[PDB]
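For reference, the structure is listed below as structure tokens.
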Number of protein chains: 2
Amino acid sequence: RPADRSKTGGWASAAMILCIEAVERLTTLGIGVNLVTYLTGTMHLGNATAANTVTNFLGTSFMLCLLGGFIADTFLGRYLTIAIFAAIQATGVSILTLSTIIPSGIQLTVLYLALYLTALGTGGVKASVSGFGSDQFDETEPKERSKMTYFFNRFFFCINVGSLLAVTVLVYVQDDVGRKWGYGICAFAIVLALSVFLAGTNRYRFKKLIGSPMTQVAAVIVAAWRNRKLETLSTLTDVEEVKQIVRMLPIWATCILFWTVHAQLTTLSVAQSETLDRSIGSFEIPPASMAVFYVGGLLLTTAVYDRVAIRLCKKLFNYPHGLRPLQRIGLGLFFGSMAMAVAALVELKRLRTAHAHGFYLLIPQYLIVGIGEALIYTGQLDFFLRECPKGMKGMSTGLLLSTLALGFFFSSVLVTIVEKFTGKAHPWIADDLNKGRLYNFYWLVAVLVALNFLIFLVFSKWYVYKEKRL
Amino acid sequence: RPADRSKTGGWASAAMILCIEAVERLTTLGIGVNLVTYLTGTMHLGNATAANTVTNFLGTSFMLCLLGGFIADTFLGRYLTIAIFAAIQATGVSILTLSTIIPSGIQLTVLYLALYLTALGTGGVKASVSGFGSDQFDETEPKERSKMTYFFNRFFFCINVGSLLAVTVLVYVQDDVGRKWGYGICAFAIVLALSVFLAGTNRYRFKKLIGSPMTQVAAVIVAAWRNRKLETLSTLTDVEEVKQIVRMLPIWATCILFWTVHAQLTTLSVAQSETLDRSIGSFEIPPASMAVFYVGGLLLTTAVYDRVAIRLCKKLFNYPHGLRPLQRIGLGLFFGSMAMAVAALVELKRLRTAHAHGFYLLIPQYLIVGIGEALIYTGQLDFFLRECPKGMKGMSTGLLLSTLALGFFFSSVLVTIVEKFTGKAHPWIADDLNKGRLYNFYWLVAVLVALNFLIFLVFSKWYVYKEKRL
């Protein structure tokens, strides 16, 4: 409740608060990755619309985080949003466990509820836990500057370990050990982390946060039709501030498509996994445990790049960031189409052995995505961070969240459109890959993103001209 | 965050806050009444070892309630007490549910925590939910007073339904269905209410509060030792009022021996239940489920009195209630030893029969405790409300909780005393009570309560002669 006391508002906060961060982030992977294998095997839904289902939860998961961020900053507290939404997911992620214990009519209503309740909690929690660990920070930071970025960096390459573990350990517990423990532990994980965080309310110092920027971006959007009827600095320097974001839009819209190549990764590649050359010597590998190559492919890249960035910046005379304003964004797109087409070539390189009459076959597509991801993500971030003012910086992260969600919603559209393409005989979005076609769909995304790549470079020459001529 | 809002601070306060009170209430009985049965044949403890582990829990469950009430009245609010101590209990009971599904040296280590975690949680929740949901009260009260008092009697005889069902179905879900669901439903029940509570942190209005007597009493004790070496209005008003709290004390001290008798019904009388004439036709009744006769006893003795109050107030010229101040306690203390006399007499009629070669036999004792309770409570409560200056009105519901907690401990002291002096060839409370002499343990209680109630009568004369002169 009162004014700062350095003998209370300290690491105690950094500890308990960020417990939920690992707890939530690891649950989103744990649940997310393998939800496909449940909706298929356990839930009986058709492969085409068993994937479709998942994207929309993921799509929500982010659109909710975008929607919930505003609620956080503008309404009743960035603290309370953690408390309200950790309690929302704990309820949602426990109905999922009870959903794996009680008994597709009523069974779906409960499932889609439990999922879009976990899509709700995650959206609110993720939007604040990160910014509440931050609320510790100081003016010129006396010792805080070193105390902060030592723990936070010791916390980041700590959740990387856990993120590998959610794909590795938790998928084994879901596929082999039964989804009762699989989802059940996630339920326990969040209830524990809720008391831990709420035990800390005391050792915390709540900071006065300003809810923006959209707050003004919408009054700009309302004055659209009062001006239609008409058809000092709020227009002199603020409308010319909103008209600067609409410029990110072409480049921003282009990104969405990478997140669909990243979506197809968890959906069908996991369903392709539940067939391909299974037995690993003595034991067996879980189908969904394939995403390890993407998590690895993600890790390794930024582990190498943030050691070789100097070697890029020295050979080619450049600014602090070793050729990544949007350069790294184009590179990701290049790999975006690579992974899809490789996955399409391999798709039939498995079929040309199934019809006429595996573990390594699905390794490229995942590995190519991870590399393409670490390149497109640290590109996207360090784009409108550097290409927007400080009262709009990190209100630029709002463009990242809409980018993601849109790509997952678009995969559902992409799969749904192809369902409305071929009805009779065998379509290219089947229930059985050993019977029906699928490589065709993997080529469609490989082309839709190859088209996008040429579409991107057109906007590349146009946006560089917007910051230099004007 | 700013001020009074009749169009905002509303009935969700009533709706969404009190459910935790309701959940906790069904969670304390549902676990409290059983537990002994779980520690008998599931955890495998001795009849005198398991029933003693219960009295410490339930005592500490109020010793905390006394403390949590002080936390709400002085530290980081009445909303935060609910927010912290519900999640704690939801952590605690989920550990207890996980205690009944995972694999005694390290099994009790996990079970005792999950217990005393439900105790710390339960305590803080009880001592702040009721006091926060009632936040609807207004100065002169504009149409509020009506909705206010009605909602609570649409809640108090709502939680009276479910408390009766907690002895009925929840016990049957444990004793028959399995302690997995038993504590499992108990756990989900609290994780749902905690989500609902925090969510409606809008249609809630919080008030600024301070809460004694505890503060001033200790501050008076501070002066007693700092002025020990010596052996203005605070000396004339603050102490002359503190002296008034030293007055309930002998009455308070006597009531302690009622909760010792009460505790036996929840613990030791559940061992006299399980071993006696089980089945009722085609379907059997759970051993713990005998408390329906106690719960029914209370609920009836209450409803019967709440009609035959005016009938005996008009016969014997009384003021607002039918000889309800300290005359009220007396009956409960006599009925306290009465059930200890009756149950002992029926014990030998259960034992002397078994050596010579049941469900009806335990109905008397449960009712006698229930009857005496609704009398001792409307005595203890309707005492210090009218028997202490209004600055400490209801700031003596502690002088209620302290009588309970100690009453539970005094029984834990009683069982440990009898075991050391009478053990181990022919013990009173042993591993097998048929191969032991139980009946005489009651004569220690029955006569103790007969002697304790005797000193109560010896005090009642010296009270309305030494306190009435003020």
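The residues of chain B that appear here are 21-123, 142-269, 326-451, 461-573 by Swiss-Prot count, in order.
Positions of Cβ are set from backbone N, Cα and C atoms, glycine also.
Per Swiss-Prot, substrate binding site is recorded for B:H356, B:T360. The Cβ neighbour count for B:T360 (substrate binding site), using a 10 Å radius over every protein chain in view, is 24.
DSSP assigns B:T28 (mutagenesis position) to coil in the three-state reduction, placing it in neither a helix nor a strand. For B:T28 (mutagenesis position), the Cβ neighbour count at a 10 Å cut-off comes to 11, with all displayed protein chains included. Under its mutagenesis annotations, Swiss-Prot gives B:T28 to A the following note: No effect on phosphorylation and on nitrate transport.
B:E44 to A appears in Swiss-Prot as a published mutagenesis result, with the remark: Loss of the transporter activity. Annotation note: B:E44 (mutagenesis position) sits in a helical segment as assigned by DSSP.
While the structure shown retains the original residue, Swiss-Prot records the mutagenesis experiment B:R45 to A with this note: Loss of the transporter activity. Here the Cβ of B:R45 (mutagenesis position) has 20 other Cβ atoms within 10 Å, regardless of which shown protein chain they belong to.
DSSP assigns B:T101 (mutagenesis position) to a helical segment in the three-state reduction. Mutagenesis annotation in Swiss-Prot: B:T101 to D, described as Loss of low-affinity nitrate transport; the structure shown retains the original residue.
For the mutagenesis result B:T101 to A, the note given in Swiss-Prot is Loss of phosphorylation and 91% reduction of high-affinity nitrate transport, but no effect on the nitrate binding.
In Swiss-Prot, a mutagenesis experiment is listed as B:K164 to A, annotated with the note 90% reduction of the transporter activity. DSSP assigns B:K164 (mutagenesis position) to a helical segment in the three-state reduction. In sequence order, B:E41, B:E44, B:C85, B:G88 are the residues near B:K164 (mutagenesis position), counting only same-chain partners six or more apart with C-beta under 8 A.
One entry in Swiss-Prot concerns the mutagenesis experiment B:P492 to L. Its note says: In chl1-9; loss of high- and low-affinity nitrate transport, but no effect on nitrate sensing. Cβ contacts within 10 Å of B:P492 (mutagenesis position), excluding its own Cβ and spanning all protein chains shown: 12.
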Ignoring the 18 unmodelled residues, how many Å lie between the Cα of B:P123 and the Cα of B:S142?
10
Starting from the Cβ of B:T101 (mutagenesis position), draw a 10 Å sphere and report how many other Cβ atoms land inside it.
25
Could you tell me, to the nearest whole Å, how far the Cα of B:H451 is from the Cα of B:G461, given 9 unmodelled residues between them?
16
Distance, B:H356 (substrate binding site) to B:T101 (mutagenesis position) (CA atoms, angstrom):
29
Other CB atoms within 10 A, centred on B:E44 (mutagenesis position):
27
Measuring Cα to Cα, tell me the gap between B:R45 (mutagenesis position) and B:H356 (substrate binding site) in whole angstrom.
17
Could you check which of the recorded positions (B:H356, B:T360, B:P492) sits closest to B:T28 (mutagenesis position), going Cα to Cα?
B:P492
Deposited-model gap closure distance - 56 residues unmodelled, Cα of B:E269 to Cα of B:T326, Å:
19
Within 10 Å of the Cβ of B:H356 (substrate binding site), how many other Cβ atoms can be counted across all chains shown?
23
Between the Cα atoms of B:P492 (mutagenesis position) and B:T360 (substrate binding site), find the distance and write it as a whole number of Å.
36
